[PDB]
Amino acid sequence: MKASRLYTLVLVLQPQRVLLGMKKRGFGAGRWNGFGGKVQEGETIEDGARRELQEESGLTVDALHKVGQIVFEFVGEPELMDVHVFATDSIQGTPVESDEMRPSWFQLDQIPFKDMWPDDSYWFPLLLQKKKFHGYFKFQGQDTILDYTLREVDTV
Ligand SMILES: Nc1[nH]c(=O)nc2c1ncn2[C@H]1C[C@H](O)[C@@H](COP(=O)(O)OP(=O)(O)OP(=O)(O)O)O1
Ligand code: NA
Ligand code: NA
């Protein structure tokens, strides 16, 4: 079996729009993503998701709700990424551009799927329907899915 590392992903989803972050330079520049990163020792996953949202975007919320869990496997990497996915309840602050990331709102009829991780095309729609999910995606590099599962669940 494999070991897994914990990550978070937060979708700042409002009734008509979603806030995404564009990676500004390096490996995978121009890709839009939710906000998140690695869970740290001692914090709950939800608290880590809030912390990462703040560090990454400048936003605070005071509450998230869990919407899904997705495991990513990359060819050549033995460690799995176990990504815990949340959506915001309500938000405080304006988002801020950093050296790493530029935030932008997108209307929900303009979700930039071609410039997002390919898996997002599969699980976003569930997210938008306010449903919960478990997923797994195996990637060759950044663009090619070799195997995946996706299942709606009642409890994440
Ligand atoms: N296939 C994928 N689909 C997706 O929608 N988000 C993905 C993804 N693969 C990775 N992500 C997200 C998960 C998480 O929010 C982020 C990856 O976290 P990072 O490794 O950048 O974390 P950290 O910034 O904590 O790491 P350090 O570089 O160690 O500081 O990208
Ligand atoms: Na981090
Ligand atoms: Na990050």
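Technique stated in the header: X-ray crystallography, 1.0 Å.
Placement of Cβ uses the backbone N, Cα and C atoms for every residue, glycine included.
The feature 2-oxo-dATP binding site is assigned by Swiss-Prot to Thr8, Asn33, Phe35, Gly36, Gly37, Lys38, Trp117, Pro118, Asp119, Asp120. Look at Swiss-Prot and you will find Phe27, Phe35, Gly36, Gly37, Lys38, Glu52, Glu56, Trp117, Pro118, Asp119, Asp120 tagged as 8-oxo-ATP binding site. The Mg(2+) 1 binding site annotation in Swiss-Prot covers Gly36, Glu56, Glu100, and the record cites similarity to another entry as its basis. What Swiss-Prot records for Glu52, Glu55 is Mg(2+) 2 binding site, and it gives similarity to another entry as the kind of evidence. Among the mutagenesis results in Swiss-Prot, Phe27 to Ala has the note: Reduces 2-oxo-dATPase and 8-oxo-dGTPase activities. The residue drawn here is the original one. Among the mutagenesis results in Swiss-Prot, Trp117 to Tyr has the note: Enhances 2-oxo-dATPase activity and greatly reduces 8-oxo-dGTPase activity. The residue drawn here is the original one. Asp119 to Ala or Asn appears in Swiss-Prot as a published mutagenesis result, with the remark: Loss of 2-oxo-dATPase activity, reduces 8-oxo-dGTPase activity. Recorded in Swiss-Prot as a mutagenesis result, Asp120 to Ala or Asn carries the remark: Mildly decreased 2-oxo-dATPase activity, nearly abolishes 8-oxo-dGTPase activity. Annotation of the mutagenesis experiment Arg151 to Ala in Swiss-Prot: Reduces 2-oxo-dATPase and 8-oxo-dGTPase activities and increases thermolability.
Overlay of Swiss-Prot annotations on the structure.
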residue: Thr8; record: 2-oxo-dATP binding site; contacts (Cβ under 8 Å, 6+ apart): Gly36, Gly37, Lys38, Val39, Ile45, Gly48, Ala49, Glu52, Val83, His84, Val85, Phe86
residue: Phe27; record: mutagenesis position; contacts (Cβ under 8 Å, 6+ apart): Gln142
residue: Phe35; record: 2-oxo-dATP binding site; contacts (Cβ under 8 Å, 6+ apart): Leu9, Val10, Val12, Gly21, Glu52, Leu53, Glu56, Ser57, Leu59
residue: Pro118; record: 8-oxo-ATP binding site; contacts (Cβ under 8 Å, 6+ apart): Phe137, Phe139, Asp143, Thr144, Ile145
residue: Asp119; record: mutagenesis position; contacts (Cβ under 8 Å, 6+ apart): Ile70, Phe72, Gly135, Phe137, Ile145, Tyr148
residue: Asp120; record: mutagenesis position; contacts (Cβ under 8 Å, 6+ apart): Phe113
residue: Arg151; record: mutagenesis position; contacts (Cβ under 8 Å, 6+ apart): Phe133, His134, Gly135
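Filtering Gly37, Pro118, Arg151 by Cβ distance to ligand 2 (under 6 A) retains the following recorded positions: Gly37. Ligand 3 lies within reach of none of the recorded positions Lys38, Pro118, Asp119, judged by a C-beta closer than 6 angstroms to any of its atoms. Considering only the binding-site residues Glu52, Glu55, the Cβ with the fewest other Cβ atoms within 10 Å is that of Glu55. In the three-state DSSP reading, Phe35 (2-oxo-dATP binding site) counts as strand.
The Cβ of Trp117 (mutagenesis position) lies under 8 Å from the Cβ of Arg31, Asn33, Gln142, each of these being in the same chain and 6 or more residues away along the sequence. Checked against ligand 1, the recorded positions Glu100, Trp117, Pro118, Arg151 give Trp117 as the ones with a Cβ under 6 Å from it, listed in sequence order. In sequence order, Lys23, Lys24, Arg25 make up the list of same-chain residues 6 or more apart from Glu100 (Mg(2+) 1 binding site) whose Cβ falls under 8 Å from its Cβ. The Cβ of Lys38 (8-oxo-ATP binding site) has 11 neighbouring Cβ atoms from other residues within 10 Å, across all protein chains displayed. Between the binding-site residues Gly36, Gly37, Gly36 has the most other Cβ atoms inside 10 Å of its own Cβ, all protein chains included.
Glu56 (8-oxo-ATP binding site) has a Cβ environment of 22 other Cβ atoms inside 10 Å. DSSP assigns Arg151 (mutagenesis position) to a strand.
Those same-chain residues not listed among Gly36, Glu56, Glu100 yet with C-beta within 8 angstroms of the centroid of the Mg(2+) 1 site C-beta atoms are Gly21, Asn33, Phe35, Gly37, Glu52, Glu55, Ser57, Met101.
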